There are 2 protein chains.
Amino acid sequence: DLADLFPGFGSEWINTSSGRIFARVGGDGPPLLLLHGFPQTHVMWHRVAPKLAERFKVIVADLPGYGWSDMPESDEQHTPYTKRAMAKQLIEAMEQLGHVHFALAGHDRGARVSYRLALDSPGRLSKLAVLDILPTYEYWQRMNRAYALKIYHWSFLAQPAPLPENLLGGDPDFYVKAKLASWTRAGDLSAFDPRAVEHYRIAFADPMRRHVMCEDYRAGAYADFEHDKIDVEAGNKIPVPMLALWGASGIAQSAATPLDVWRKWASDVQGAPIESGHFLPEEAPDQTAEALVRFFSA
Amino acid sequence: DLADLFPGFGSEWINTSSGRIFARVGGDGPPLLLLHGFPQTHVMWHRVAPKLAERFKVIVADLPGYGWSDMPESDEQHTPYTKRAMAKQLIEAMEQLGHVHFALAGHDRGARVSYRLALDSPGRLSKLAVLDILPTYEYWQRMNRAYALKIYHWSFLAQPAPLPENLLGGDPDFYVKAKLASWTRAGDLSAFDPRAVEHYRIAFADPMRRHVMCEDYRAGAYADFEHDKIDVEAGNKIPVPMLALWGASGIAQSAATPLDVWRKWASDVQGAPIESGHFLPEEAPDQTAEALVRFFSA
């Protein structure tokens, strides 16, 4: 029913103290962790992971609570879905594989896990790539009318439960397809492999999966913001070499010029626009893959 | 089935070029137009309108597209649900009753119609009361993280059709009750007459009515903002004596001191907080009715 989009990749259930992380694992060479975002799963990497697997051991993980990874129980402060907790859990998952120093590329929510990981435990990362995000602090700080309309879901999904859970349940298939379509350049689903969309749709069909996504956005509005705020105020920069990729019509370039923003957050950051909407690895897999392989090889 | 909450009030279907306005009509004396907002209907005035009917000809109108008023078909610019168009339609409606000069009190969306009416056609108004709002421009201009979370529905309901409509359609009862409860001081529905809630619920149960509400919010995000922006940047002030009432726990006071804001928009404005959430005429009817009687009688 659900297609295997990573031929030659194994499937691993990585145990952590907070639950299992699901990951497809392929290739050999230095470890490279790939983190998806919302409303996707690891399969969003299916077009770039094979090219990366030529040079790296590629670990394509479902974020905690996403896809087939376990859903740790949340609490009053959405703690397990804060990027800090997710980062700690993925660090632990990587340690189960013996990877204590690895390359990391994240898109959307996974890119927020990624830069928070880079801020909290920089020694874990050889190089970091973030796809089509600015730091969470920067999105909220740039909140204005235009941005509020563009990323309305940042405030919608952060509403107290069960408000977004109830509404998302009103038409989950429409919602996930609408989010996928509206953030591509084309404005429809033609950029996606339909087997990939089926993965995203099935994940989104689970009410517990949707609640987790809301918890993630709740963390995004609260604890994630405060964690970012601490770093901004302390002048903490990401010391890892990092690559910022954004879509020419993605979400990140809607708020500011992404490289200028990331230079305030990272001491060694390169960046390039990709002719694409938000979903760089699916809308522009070749340009995304090439930029990633070049950066992660140096 | 729906209760008559205005014993002794007439019922009128006022024809306008944009469709029929429904209104309850009671009392005698100077004409006083009362405009509800979202997600309510004219019945929200059922506790204060009898007090006002002792001294005024009270016209308790459903907004264009709301309640029992006709729903003009919208367009790509949400024109009929812009506050400018709504104001024009209500001017037409009042003219059908022979009221070319009248007092006006609006709450929520109806308050936005009201101040826009006062800016576009101040000669139509003897006095103006706005209940628990700031100008649409000011909400958007003050859109930061905290406020984007508080009034997320401003950006959510402004999302392109059919996204909000599809989400609202899964369980419309939940949403209307959630919004009613969440903006009251108590955070539940105890402030409302259950017969009134039934009116609100039944109106919200109609997908066309929900569409209109989203159109109203889309206008609120685009053309309404643009019209306000023109006025504020041109320094155009409301010249009609006006009363700004707001709930101490309401929406307007959340991101600004309401009277300071209104003093920028109106040359002759007095204000008073009322111990209440957003729904002043139902949460604090006596206090609201007294403030309005005192103001419109002076």
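Per Swiss-Prot, chain A residues shown: 3-300, in order.
Recorded method for this deposit: X-ray crystallography, 1.8 Å.
Positions of Cβ are set from backbone N, Cα and C atoms, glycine also.
In this structure, A:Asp110 (mutagenesis position) belongs to neither helix nor strand by DSSP; it is coil. Sequence-distant neighbours of A:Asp110 (mutagenesis position): residues of the same chain at least 6 apart with a C-beta under 8 Å from its C-beta are A:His38, A:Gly39, A:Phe40, A:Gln42, A:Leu133, A:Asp134, A:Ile135, A:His280. The active site, nucleophile feature in Swiss-Prot is assigned to A:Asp110.
A simple way to gauge crowding: the CB of A:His280 (mutagenesis position) has 25 other CB atoms within 10 angstroms, across all the protein chains here. According to Swiss-Prot, the active site, proton acceptor annotation covers A:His280, on the basis of experimental evidence.
The fluoroacetate binding site annotation in Swiss-Prot covers A:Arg111, A:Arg114, A:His155, A:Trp156, A:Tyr219. A:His155 (mutagenesis position) falls within a helical segment according to DSSP.
The domain 'AB hydrolase-1' feature in Swiss-Prot is assigned to A:32-270; the stated evidence is sequence analysis.
Annotation of the published mutagenesis A:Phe40 to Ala in Swiss-Prot: Reduced catalytic rate. Minor effect on substrate affinity; the original residue is retained in the structure shown. In the three-state DSSP assignment, the secondary structure recorded for A:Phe40 (mutagenesis position) is coil.
The annotation that Swiss-Prot gives for the mutagenesis experiment A:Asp110 to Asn reads: Loss of enzyme activity.
For the published mutagenesis A:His155 to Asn, Swiss-Prot gives the following note: Reduced catalytic rate with fluoroacetate, but increased catalytic rate with chloroacetate. Minor effect on substrate affinity. All protein chains shown were included, and the count of other CB atoms within 10 Å of the CB of A:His155 (mutagenesis position) stands at 22.
Its own atom aside, the Cβ of A:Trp156 (mutagenesis position) has 23 Cβ atoms within 10 angstroms in the protein chains shown. Swiss-Prot gives this note for the published mutagenesis A:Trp156 to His: Reduced catalytic rate. Reduced substrate affinity.
Where Swiss-Prot documents A:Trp185 to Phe as a mutagenesis experiment, the accompanying text is: Reduced catalytic rate. Minor effect on substrate affinity. Using a 10 Å radius centred on the Cβ of A:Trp185 (mutagenesis position) and all shown protein chains, the other Cβ atoms total 22.
With a cut-off of 8 Å between CB atoms and residues at least 6 apart in sequence, the same chain places A:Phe40, A:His155, A:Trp156, A:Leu159, A:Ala160, A:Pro166 near A:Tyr219 (mutagenesis position), listed in sequence order. In Swiss-Prot, the entry for mutagenesis A:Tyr219 to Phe states: Reduced catalytic rate. Minor effect on substrate affinity. The structure shown retains the original residue.
In Swiss-Prot, the entry for mutagenesis A:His280 to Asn states: Abolishes hydrolysis of covalent reaction intermediate. The structure shown retains the original residue.
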(message) Let me check the 10 A CB neighbour count of A:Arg114 (fluoroacetate binding site). How many other CB atoms are there?
(response) 30
(message) Say we define neighbours as other CB atoms within 10 Å of the CB. Which of the recorded positions A:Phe40, A:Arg111 has the fewest?
(response) A:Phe40
(request) Measuring Cα to Cα, tell me the gap between A:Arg111 (fluoroacetate binding site) and A:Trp185 (mutagenesis position) in whole angstrom. (result) 14
(message) Between the two most separated Cα atoms in A:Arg111, A:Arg114, A:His155, A:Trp156, A:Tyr219, the residues recorded as binding fluoroacetate, what distance in Å do you get?
(response) 16
(message) Tell me the coarse DSSP state (helix, strand, coil) of A:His280 (mutagenesis position).
(response) coil
